[PDB]
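Q: I'd like to ask some things about the structure below.
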Amino acid sequence: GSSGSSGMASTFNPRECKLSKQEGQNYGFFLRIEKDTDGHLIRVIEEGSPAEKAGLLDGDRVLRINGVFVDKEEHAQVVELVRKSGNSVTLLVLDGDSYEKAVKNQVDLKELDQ
């Protein structure tokens, strides 16, 4: 059963990303992780790359990948999705402050749908 809810609590302002690359070519960025760190880590952001153009910064946490909550998923679960995603991949990056306030208020982040 799909019942409609009434009375939202709070909602953050996530940043959407639209990456575009050719078949065989690379995006420019890579999905990495850091010890004792929440969310996903993004390092190796080449210059003038199609990955950064999407406001992609270092350490940026990708709430969901291609429109899929990848918080509990494994580094392998994401990377793969990014591939099947297609020529164009979407990513949702949240601000540190916001994220922190979320992980602290146990606020469902997966819900965040830009």
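One-based numbering along the chain as shown.
Every residue gets a Cβ built from N, Cα and C, even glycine.
This is the feature table in Swiss-Prot:
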DOMAIN    16-97  domain 'PDZ 1'
MUTAGEN   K21 to A (Swiss-Prot position 14)  Impairs interaction of the first PDZ domain with SCARB1
Q: When you measure from the Cβ of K21 (mutagenesis position), how many other Cβ atoms are you left with inside 10 Å?
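A: Total other Cβ atoms inside 10 Å, all chains included: 16.
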Q: For the domain 'PDZ 1' (16-97), jot down how many residues DSSP puts in helix, in strand and in coil.
A: 15 helix, 24 strand, 43 coil
